[PDB]
Amino acid sequence: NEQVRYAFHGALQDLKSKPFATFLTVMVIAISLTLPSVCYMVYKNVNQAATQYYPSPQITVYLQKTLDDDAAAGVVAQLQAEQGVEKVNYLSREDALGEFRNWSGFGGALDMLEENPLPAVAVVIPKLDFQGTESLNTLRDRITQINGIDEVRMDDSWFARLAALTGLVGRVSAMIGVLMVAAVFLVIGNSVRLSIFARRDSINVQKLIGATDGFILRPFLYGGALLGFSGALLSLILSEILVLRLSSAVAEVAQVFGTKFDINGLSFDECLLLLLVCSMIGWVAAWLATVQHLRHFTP
Amino acid sequence: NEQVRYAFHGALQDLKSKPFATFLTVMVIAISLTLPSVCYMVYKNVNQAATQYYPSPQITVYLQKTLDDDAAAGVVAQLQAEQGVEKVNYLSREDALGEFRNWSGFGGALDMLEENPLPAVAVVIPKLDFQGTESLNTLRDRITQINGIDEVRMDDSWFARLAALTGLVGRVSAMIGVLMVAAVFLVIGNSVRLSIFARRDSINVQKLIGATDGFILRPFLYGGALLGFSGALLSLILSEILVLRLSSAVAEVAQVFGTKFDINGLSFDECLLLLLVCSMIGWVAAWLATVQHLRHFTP
Amino acid sequence: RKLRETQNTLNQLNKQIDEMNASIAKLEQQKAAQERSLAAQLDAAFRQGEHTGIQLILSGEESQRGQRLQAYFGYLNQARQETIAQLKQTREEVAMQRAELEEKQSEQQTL
Amino acid sequence: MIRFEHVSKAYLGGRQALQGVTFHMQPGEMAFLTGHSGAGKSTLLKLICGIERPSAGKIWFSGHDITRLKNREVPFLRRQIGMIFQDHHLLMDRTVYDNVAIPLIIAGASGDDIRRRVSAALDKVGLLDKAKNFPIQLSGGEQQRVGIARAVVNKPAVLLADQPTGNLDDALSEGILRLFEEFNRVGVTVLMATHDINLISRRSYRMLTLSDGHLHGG
Amino acid sequence: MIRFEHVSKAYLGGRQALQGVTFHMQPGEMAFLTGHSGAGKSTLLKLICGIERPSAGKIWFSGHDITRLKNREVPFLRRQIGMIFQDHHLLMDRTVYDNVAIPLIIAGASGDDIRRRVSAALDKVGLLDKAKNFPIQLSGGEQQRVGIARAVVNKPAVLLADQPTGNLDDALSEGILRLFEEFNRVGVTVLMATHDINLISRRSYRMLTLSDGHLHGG
Ligand SMILES: Nc1ncnc2c1ncn2[C@@H]1O[C@H](COP(=O)(O)OP(=O)(O)OP(=O)(O)O)[C@@H](O)[C@H]1O
Ligand SMILES: Nc1ncnc2c1ncn2[C@@H]1O[C@H](COP(=O)(O)OP(=O)(O)OP(=O)(O)O)[C@@H](O)[C@H]1O
């Protein structure tokens, strides 16, 4: 109880002893931490925008004259509702008559050109197993050349291009993220280790009386968390100021070239996770660095 | 000049005295520095490297039924080769007939709708003559003033789609680069400052024996340049392990999407510059720290 | 004299039947085959075409912008509108020629 | 309580600090430890404390063999001992009140008792006016007496003094010796290493002499 | 070549260490600076050497006023004197050969001459055996003698000793005093602050007493 207060007071004392050194260390930690946060912001926002844009196409097999109500029921029992399918978009006959009329193509030719031979569109979103283009490949032709509909409006591999872009914005950003977390790992560890090395002269506490290793450790653990935590606190303030600067310019460009898909920040949970992880890393580094010294000051 | 040799020997001995402290400092400098040198691959390779033209308005006037094989040269003798134009893309008559069939536009109506009246025309490459914005603009209608070409589908292209990259992208990546090129300075300076703070006692001792202001400085400068230089060299040993590893992923997506982007590594002309810049940073940080801690021991 | 008038009316009715056959050819083949063609020009948005294509294009657009401006998509729609105007004129002319043939046949039949 | 049985110590590097030391010291027995420079006196005191490990022989402190003491039991042995070093081994960034009070903090004592006892121990050596000064703002003799005050504050059972008088004048040296005697009259075993002669000549105590790591007195 | 004209020194905080000290020391003259603990001895030696600055009065060294010295000319004042401190102020990461040799390196001497002179000065105190050891591997008296060897290695013009015979027995203390006297027979002015009464009682040298920052000794 009282030992906790004494150790915390000692940690604060040796932190405030040299204001410039601790300030420089905190600045280095915060600067090294504001990069992965911005990378995760941009990755998450791009992922959300890409998910909102288009998850899957609606390209299906174009129906021949054999399509009817009963033939549509058969196509549902075969591919449109029994095979890989999420929903049903059977717009056969009049359903794809007004819709074609109000589409980009101008209507009105029905009153003159007898009857409009609108196809029986049978759009369906295949399941995850059939979502893959490689899984589709022959099966997509097999699904198209199964029964009923004659022609097949194949896809343009837009989903494949999106998948390749996601794989890049995966592998590459994953390597960047692991590099950044290693960087902050080593920054915190080295700063704590060097501070403990400077204040190592307290072999006296170990030599003087039975100041057990637990007693010696506590001023250094709490002074390691206070260094990582303050690095994470300054990063959150610094990270969010930066994105506000690169938001008004970024949001305006999105509106011109489409819709103003702005940039969001971090949820409270993300900030808490960052603070907790930084404090934990600092605590671990302080423990390791101090236990390194507690062994070479022994007989 | 034995002073230079003695100072270098002292700096080397001081570095070798703590192999785990020296190595853990070089490790953080190299990891904190490979990010600028690996993110510079992206902006040198791919971007800039594979610069494939742009949405330029090669679109041109639409010729009437008077266009023929001879009229193609006549239009060239007026606008497509005499006015501002570089290349010839006259797909008149059957040229844009099978190509129109195999495009997104399905064929089969030509055999039914008598003959397809594909409005004649000829994409051009406005050479210097009309290349200039105004050189085109006004003289763009003057270009139309050539042979027949009933219409002139000449367009613009690029639009705002050429802003969601010159804007959003043109600032964020520069900001990230600035962040990294501040982090490297900060980490090198902090490491060197803490190294001098560890051994300030010898500074005091040999200052109060006489000495000079410059004698005390040399072993610390040479040990601060050797820390930046040795940490930058390991970043060049790294950042080629990563780039060659990333070459496999980029090569795979080359054929899947189209043109094969070719990856490469950092050149000597930039490797030497990186080593020099890191050496200078370490040297100046050592000078600052020692001069700061040399006016402390002057009562 | 009535028989000569009837023979003139029968020649007029034969000419009207020939004109009805020519109208069959022109307008009814228009309807059947060239309106398969016309509703295929409209199917370039309705049946196996377009579907309100607004998807963003990739790098190096092989047409696909000149397409929708004036090529197998844009000029496809432009020539479709031109042929729709032509077919509206053809349908109006078919109605007019049917009225003319009906007037000729009614004159022949009343005579 | 202290006991050496054929204890030897050769520091790693080839320098035999001690050889064949054997002696016995009963509870409440004052004694002096003398010798030339480099004899091996601070090494004997270090072996008693536990800072160094004997290469041979056996050491007994209060009846428990400490020649093969673990690393989790050295703290209690070092708590039972009040030692003053030759370097004064005192924290340079804490007030002298904190330096004198750290043994009480480690022991686990209350606040009012800590203040009372640190004041008494600082007054005994004549430093109560400087209870707030940092150790840099003291002289050599004042830092020496800060070390002495820290030693005598926890009422130890053995007091191991390692030249506690050098850097102190003659009147202060006599005052320090009289303080150690007033501690020893209760039953505290005092072993005082020193090589000044005007102090150990005017008082009749057992004197152990060393000469190149061999006890010539016992 | 040492003149104090009404010198006074008060440290930051309110402890008047030196008050109204005036005296004079001629070229080639020995003296003993004696006083009680906390009197102002090391402060006086620091004022002479150049470490501290007086609050009033004048200090003349070698005939040139040094009471207000530029930070550029100090290393050429501190180079003419050999100072023996009380903490021994050693470089603990170098060898003792490097510690003794660093003044010659600072002054810019050759290599074989450095080796010869360092060996001579280490023999004069008895530490030639230990020229390859780091100062951690030496006793207290041996580190003291390393400092003393460092001081005399450069043939100074003034010797300023601050209790140079603590941690040394009486034979070694007499040997060190004989070394100082043999340096003074050449014309080196010595000033040696001491807490020893026996050592000064057996010689006839000027004696500056100092009682609470008041010289009244000479
Ligand atoms: N750095 C300092 N700052 C402030 N006061 C100091 C400082 N060093 C010493 N003093 C004080 O100045 C006075 C004289 O100190 P000084 O070091 O001259 O003593 P001294 O004669 O060397 O003592 P001793 O004989 O015990 O070594 C004392 O009151 C002392 O506590
Ligand atoms: N850490 C060490 N490593 C190696 N040898 C050492 C170490 N410490 C002391 N010695 C050597 O052991 C011997 C005894 O040293 P010790 O410090 O025990 O003597 P001392 O009698 O206390 O000396 P002094 O009277 O000068 O204080 C000497 O040869 C000394 O150089």
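One-based numbering along the chain as shown.
Determined via electron microscopy, 3.1 Å.
Every residue gets a Cβ built from N, Cα and C, even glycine.
Residues or ranges marked as ATP binding site in Swiss-Prot (evidence: a curator's inference): E:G35, E:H36, E:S37, E:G38, E:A39, E:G40, E:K41, E:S42. Here the residue is the original one, while Swiss-Prot reports the published mutagenesis E:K41 to R with the comment Does not bind ATP. In Swiss-Prot, the entry for mutagenesis E:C49 to A states: Prevents dimer formation. Does not alter ATP-binding. The structure shown retains the original residue.
Where Swiss-Prot records a feature, it is marked here on the structure.
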{"residue": "E:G35", "record": "ATP binding site", "Cβ within 10 Å": "22"}
{"residue": "E:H36", "record": "ATP binding site", "Cβ within 10 Å": "18"}
{"residue": "E:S37", "record": "ATP binding site", "Cβ within 10 Å": "19"}
{"residue": "E:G38", "record": "ATP binding site", "Cβ within 10 Å": "20"}
{"residue": "E:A39", "record": "ATP binding site", "Cβ within 10 Å": "24"}
{"residue": "E:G40", "record": "ATP binding site", "Cβ within 10 Å": "24"}
{"residue": "E:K41", "record": "mutagenesis position", "Cβ within 10 Å": "25"}
{"residue": "E:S42", "record": "ATP binding site", "Cβ within 10 Å": "19"}
{"residue": "E:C49", "record": "mutagenesis position", "Cβ within 10 Å": "21"}
Cross-chain proximity of recorded positions to D (CB under 8 Å), evaluated over E:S37, E:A39, E:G40, E:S42, E:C49: E:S37, E:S42
Cα-Cα distance linking E:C49 (mutagenesis position) and E:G40 (ATP binding site), given in Å to the nearest integer: 14
C-alpha spacing of E:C49 (mutagenesis position) relative to E:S37 (ATP binding site), in angstrom: 21
Conformational class of E:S42 (ATP binding site) under the three-state DSSP mapping: helix
Among E:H36, E:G38, E:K41, E:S42, which are recorded as recorded positions, the nearest neighbour of E:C49 (mutagenesis position) by Cα: E:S42
Three-state secondary structure, E:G35 (ATP binding site) (per DSSP): strand
Three-state secondary structure, E:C49 (mutagenesis position) (per DSSP): helix
